[PDB]
Amino acid sequence: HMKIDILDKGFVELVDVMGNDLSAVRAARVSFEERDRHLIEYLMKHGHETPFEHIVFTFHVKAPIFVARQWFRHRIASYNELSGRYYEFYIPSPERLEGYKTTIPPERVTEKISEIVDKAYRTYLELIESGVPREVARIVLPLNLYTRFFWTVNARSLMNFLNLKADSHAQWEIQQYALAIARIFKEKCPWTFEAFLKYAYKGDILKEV
Amino acid sequence: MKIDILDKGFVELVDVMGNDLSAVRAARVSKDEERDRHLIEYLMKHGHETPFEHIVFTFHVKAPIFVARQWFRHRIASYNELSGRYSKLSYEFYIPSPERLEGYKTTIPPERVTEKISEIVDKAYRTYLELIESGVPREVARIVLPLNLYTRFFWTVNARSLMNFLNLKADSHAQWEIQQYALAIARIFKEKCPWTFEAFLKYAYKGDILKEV
Amino acid sequence: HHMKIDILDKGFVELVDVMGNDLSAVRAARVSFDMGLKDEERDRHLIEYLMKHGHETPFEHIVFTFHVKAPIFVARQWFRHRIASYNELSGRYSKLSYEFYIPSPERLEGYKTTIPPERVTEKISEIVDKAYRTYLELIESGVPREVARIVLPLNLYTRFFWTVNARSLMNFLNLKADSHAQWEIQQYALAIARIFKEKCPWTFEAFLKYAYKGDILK
Amino acid sequence: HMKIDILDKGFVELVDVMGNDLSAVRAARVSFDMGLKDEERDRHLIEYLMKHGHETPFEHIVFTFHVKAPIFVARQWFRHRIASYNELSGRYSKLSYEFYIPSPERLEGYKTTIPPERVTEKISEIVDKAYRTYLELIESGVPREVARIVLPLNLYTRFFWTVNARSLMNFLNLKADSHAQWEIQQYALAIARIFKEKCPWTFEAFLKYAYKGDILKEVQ
Ligand SMILES: Cc1cc2c(cc1C)N(C[C@H](O)[C@H](O)[C@H](O)COP(=O)(O)OP(=O)(O)OC[C@H]1O[C@@H](n3cnc4c(N)ncnc43)[C@H](O)[C@@H]1O)c1[nH]c(=O)[nH]c(=O)c1N2
Ligand SMILES: Cc1cc2c(cc1C)N(C[C@H](O)[C@H](O)[C@H](O)COP(=O)(O)OP(=O)(O)OC[C@H]1O[C@@H](n3cnc4c(N)ncnc43)[C@H](O)[C@@H]1O)c1[nH]c(=O)[nH]c(=O)c1N2
Ligand SMILES: Cc1cc2c(cc1C)N(C[C@H](O)[C@H](O)[C@H](O)COP(=O)(O)OP(=O)(O)OC[C@H]1O[C@@H](n3cnc4c(N)ncnc43)[C@H](O)[C@@H]1O)c1[nH]c(=O)[nH]c(=O)c1N2
Ligand SMILES: Cc1cc2c(cc1C)N(C[C@H](O)[C@H](O)[C@H](O)COP(=O)(O)OP(=O)(O)OC[C@H]1O[C@@H](n3cnc4c(N)ncnc43)[C@H](O)[C@@H]1O)c1[nH]c(=O)[nH]c(=O)c1N2
Ligand SMILES: O=c1ccn([C@H]2C[C@H](O)[C@@H](COP(=O)(O)O)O2)c(=O)[nH]1
Ligand SMILES: O=c1ccn([C@H]2C[C@H](O)[C@@H](COP(=O)(O)O)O2)c(=O)[nH]1
Ligand SMILES: O=c1ccn([C@H]2C[C@H](O)[C@@H](COP(=O)(O)O)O2)c(=O)[nH]1
Ligand SMILES: O=c1ccn([C@H]2C[C@H](O)[C@@H](COP(=O)(O)O)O2)c(=O)[nH]1
């Protein structure tokens with residue numbers, strides 16, 4: 001029952017979850033509450049990370065392909081994505097360029113991106129209408145095309161994701177997705193998430209937001 | 001759901017995320033029973049196995065170390081095991097019963113084999129306890145303990161990699177001892193994912209024993 | 001070790017390094033029985049034996065590094081193979097060259113199309129040209145590259161290194177060297193198989209005969 | 001082949017290796033649409049990658065080792081899943097009379113109410129007994145896979161290990177560390193020594209910036 005909107009048309013939604021902070025506690029003890037919290041912080045502070053592999057999430061994510069390509073680099077997880085063989089685009093708002101000294105107003109940049117999207121999309125449609133197969137015609141669509149996928153990932157792998165994506169060195173667009181993931185993660189695994197931030201999280205932005 | 005295995009072993013279900021429909025939701029990126037089972041068979045038939053990765057199990061398993069070592073070779077999974085260095089170890093060992101060996105032509109009664117194995121276990125254990133009480137640390141004293149010592153672990157595994165495990169272990173070329181664990185894993189799996197299990201047996205299962213049970 | 005195969009108009013697969021060979025698998029399998037290498041007949045026989053019974057772990061000790069140039073829509077299909085290592089050209093950090101996969105008119109064989117295949121090719125070029133010049137002007141106005149590149153189409157060429165062991169490479173071939181896979185990636189898979197054949201003749205023959213699931217490699 | 005003896009009958013032996021320090025430089029440079037530069041430039045990128053946590057470029061360096069080690073050691077080792085293993089089988093082979101017998105020096109450091117050499121002989125006695133029983137079981141037609149269960153955890157096994165440099169570093173972090181059992185520390189020292197020999201720059205940079213363990217910053 002948890003969806004977060006990201007960018008102009010994207011989202012992250014929680015599809016399912018196995019376990020909670022106690023799943024990592026059982027695993028670390030190999031047995032089927034102030035003590036439990038303490039073991040959580042204890043595991044986290046000593047980098048005993050494998051217990052956290054026994055908490056698992058499945059997300060449904062709508063994201064632009066350029067964001068998805070960074071995301072899918074995370075190999076310790078499962079993905080199923082929408083197929084372009086078998087249509088909406090991320091248009092940055094003007095604010096995206098604030099802090100940059102551009103020769104053309106931020107609003108004009110937005111418009112040019114939006115113009116290319118429009119032109120590429122119409123080329124695609126015309127190709128399809130010509131009888132060009134989809135797998136060929138879609139190649140003209142830009143990297144800001146929205147795709148969707150299911151992402152299944154354990155809490156350990158998700159921490160690693162947060163380390164590298166919830167960080168000002170990461171592209172701002174994916175950091176937004178990472179913040180949504182962290183928020184869901186915090187909801188479901190408050191003890192682990194709190195210990196993670198305190199002892200093991202390597203990025204900067206979840207300390208600031 | 002807990003199943004006894006061998007003399008002191010068990011496979012116990014701790015948790016599961018999803019069911020056959022999780023694999024359907026994922027293949028479609030989004031319930032109609034006949035259509036959804038059909039998709040299941042279609043995925044399994046054409047080897048499109050990633051959707052089954054979105055079903056996941058956690059088990060708690062108690063097994064002898066010679067069995068755990070065969071098990072732990074399956075890398076696409078998560079493990080937490082008892083140590084070893086940090087616990088005093090229980091007097092628990094797999095001693096095969098005479099039925100394990102009847103069938104084999106042996107020059108001594110099957111029962112005397114049981115007795116011989118028991119005797120050595122008992123001696124190893126005594127040595128261990130002696131070294132323990134003498135101050136030798138556990139991590140050193142336990143090296144005298146035989147491979148039939150029972151250990152316990154938590155095993156977290158998705159339905160795709162579990163199917164791989166069943167391919168390899170639910171099979172008469174695998175050691176009899178681990179076959180028995182696989183039969184219990186197959187039962188829990190069938191109970192939680194009947195459609196995936198049936199489609200697996202029908203289309204992708206490479207072993208021999210699961211279609212006998 | 002070095003090989004290079006050109007693919008599509010401007011792509012390639014280049015072999016950068018390799019560890020091991022058919023005998024690497026033979027040795028690793030042999031340790032099971034407390035044995036090492038034997039002789040050519042027996043060792044070749046063993047490779048086939050391993051392949052027939054699906055004993056795939058010994059082939060993990062054969063390892064390749066490729067340097068691949070490919071359009072993003074192909075790279076995206078390729079990078080779904082998780083049991084492997086990648087490093088790729090960055091659109092955030094580098095300024096991208098004008099290189100796009102333009103399909104030739106023949107790519108449309110057996111399709112009845114409304115406009116001549118040549119027009120499709122030229123329509124694809126036009127949109128590409130337009131998207132690219134927009135990217136350049138965004139870059140020139142001080143737009144960061146990571147934003148500017150979002151207007152670039154899926155047929156932009158990217159480059160990457162791919163390190164992959166023989167087992168995982170066989171898994172790749174089963175799925176990509178197959179007529180249900182998109183033609184463009186089938187072409188890269190053919191190049192991959194060709195290099196694999198060259199460096200591991202026995203494994204490769206054995207794979208084709210006993211295990212390979214696709215159709216295009218026959 | 002680089003082969004280093006460990007414990008009383010143990011060894012770690014380099015079988016093969018793909019790539020070198022410059023393999024990581026090449027992989028990293030592709031991000032900036034670049035290749036190799038020169039000596040002092042490329043060594044500095046190695047340091048830079050390690051200092052900032054860019055680990056993936058080190059995946060393109062790969063090693064194969066042949067390791068002989070006690071089963072209690074292999075069991076800890078094999079927990080490292082991002083690697084490839086093939087091991088001697090007690091199902092398919094008649095096992096050799098080779099067991100790890102700790103030297104008396106393994107025990108000083110600890111107060112014991114029996115002398116360390118007594119500990120050493122108590123271990124041998126149990127090994128001898130178990131091994132003789134094993135042979136007797138085999139001799140009676142007890143199949144190997146069953147007979148071997150009486151053999152103690154200190155039995156030597158052998159395996160091939162193929163592992164990339166990033167995952168080798170993870171291994172050094174965990175096993176070349178005083179918290180790991182002394183026996184496996186010793187293997188991890190040999191591993192480190194071969195690593196260092198093949199990839200001197202990656203290795204120095206790893207010690208300087210990324211290595212979490214304690215012992216490799218003191219054992220040469
Ligand atoms: C013709 C055609 C058409 C499509 C697709 C492929 C092909 C060939 N795919 C891709 C497919 O779903 C899959 O993502 C890739 O083929 C990757 O294959 P593996 O997972 O086998 O390789 P990968 O290298 O990921 O795995 C290699 C082997 O490791 C194992 N493995 C690795 N990680 C694992 C894990 N976490 N759990 C369990 N086992 C694991 C598996 O046993 C696998 O055989 C797809 N995808 C999609 O999302 N949507 C689509 O519409 C399509 N369409
Ligand atoms: C001193 C000491 C003491 C102990 C243990 C280790 C050490 C060093 N361990 C072992 C520990 O729990 C762990 O299993 C091993 O260190 C394997 O380590 P990695 O998973 O980091 O390596 P591995 O090669 O398995 O993985 C390496 C890297 O890949 C990632 N990764 C790989 N597979 C993954 C997956 N499926 N999910 C998420 N991320 C994944 C991780 O990010 C990790 O950094 C243990 N174990 C135990 O069970 N009981 C015990 O009592 C002890 N005691
Ligand atoms: C800010 C920023 C900037 C960039 C990049 C990331 C970030 C955050 N990256 C991506 C990076 O190189 C990498 O692909 C992803 O971060 C995935 O990281 P992991 O391998 O940690 O996750 P993944 O989920 O793949 O693995 C998690 C853990 O498992 C282990 N592991 C898994 N598989 C392994 C294997 N085969 N070998 C060894 N260890 C393994 C690692 O120990 C890791 O800690 C990149 N990439 C790029 O190619 N070019 C670029 O220019 C950039 N730029
Ligand atoms: C009857 C019998 C007899 C034996 C053995 C097994 C069985 C069933 N084995 C074990 C066998 O070699 C192997 O270790 C296990 O079957 C684990 O198999 P997977 O690699 O499929 O599981 P795992 O979970 O390791 O892999 C799951 C899937 O992921 C893929 N994958 C994961 N990691 C990969 C990687 N790094 N590279 C490429 N692909 C990867 C594979 O495609 C695989 O299907 C063995 N072993 C041995 O050493 N000596 C022996 O003598 C024997 N004897
Ligand atoms: O042969 C294929 C075809 C698609 N995929 C993957 C790549 C993407 O993550 C999705 C959708 O790819 P598409 O090319 O749009 O059909 O599936 C693949 O891995 N291999
Ligand atoms: O049937 C087998 C035999 C061996 N293995 C693996 C487990 C160990 O790492 C080695 C040796 O196991 P063994 O039970 O000794 O045959 O190979 C296995 O997974 N399955
Ligand atoms: O120091 C250690 C101790 C245990 N492990 C792993 C190996 C086994 O699965 C368990 C228990 O090992 P033990 O040596 O019994 O403490 O944890 C490890 O990787 N490193
Ligand atoms: O910040 C980044 C940059 C690149 N990557 C990965 C994702 C792609 O495979 C390549 C190219 O990414 P790019 O967004 O073009 O910089 O590197 C990433 O994961 N995170």
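All positions are counted from 1 along the displayed chain.
Looks like X-ray crystallography, 2.1 Å, at least that's what the header says.
Cβ coordinates come from backbone N, Cα and C, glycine included.
D:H54 to A (Swiss-Prot position 53) appears in Swiss-Prot as a published mutagenesis result, with the remark: Shows 1.39% of wild-type activity. In this structure, D:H54 (mutagenesis position) belongs to neither helix nor strand by DSSP; it is coil.
Annotated FAD binding site per Swiss-Prot: D:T56, D:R79, D:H80, D:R81, D:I82, D:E87, D:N164, D:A165, D:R166, D:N170, in sequence order, evidence recorded as experimental evidence. In three-state terms derived from DSSP, D:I82 (FAD binding site) belongs to neither a helical nor a strand segment and is classed as coil. The Cβ neighbour count for D:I82 (FAD binding site), using a 10 Å radius over every protein chain in view, is 16.
With a 10 A radius on its CB, D:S89 (mutagenesis position) counts 17 other CB atoms from all the protein chains. Under mutagenesis, Swiss-Prot gives D:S89 to A or C (Swiss-Prot position 88) with this note: Still catalytically active although shows a large decrease in activity.
Here Swiss-Prot describes D:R91 to A (Swiss-Prot position 90) as a published mutagenesis experiment; the accompanying note says: Binds dUMP 670-fold weaker than wild-type. Within the same chain, residues at least six positions away from D:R91 (mutagenesis position) with a Cβ under 8 Å of its Cβ are D:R144, D:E145, D:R148.
In the three-state DSSP scheme, D:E145 (mutagenesis position) is classed as helix. Quoted from Swiss-Prot for the published mutagenesis D:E145 to R (Swiss-Prot position 144): Shows 0.016% of wild-type activity.
Quoting Swiss-Prot on the mutagenesis of D:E145 to A (Swiss-Prot position 144): Shows 0.113% of wild-type activity.
Long-range Cβ contacts of D:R166 (FAD binding site) within its own chain (separation 6+, distance under 8 Å): D:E55, D:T56, D:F58, D:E59. With a cut-off of under 6 Å between the Cβ and any atom of ligand 4, the recorded positions D:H54, D:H80, D:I82, D:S89, D:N164 reduce to D:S89.
In this set, none of the recorded positions among D:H54, D:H80, D:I82, D:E145 has a C-beta falling under 8 Å from a C-beta of chain C.
With an 8 Å limit on C-beta distances, the recorded positions from D:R91, D:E145, D:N164 that reach chain B are D:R91, D:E145. Looking only at the binding-site residues D:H80, D:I82, D:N164, the one with its C-alpha closest to D:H54 (mutagenesis position) is D:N164. For ligand 3, the neighbouring recorded positions among D:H80, D:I82, D:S89 are D:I82, by Cβ distance under 6 Å. For D:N164 (FAD binding site), the count of additional Cβ atoms within 10 Å of its Cβ stands at 24 [all protein chains shown].
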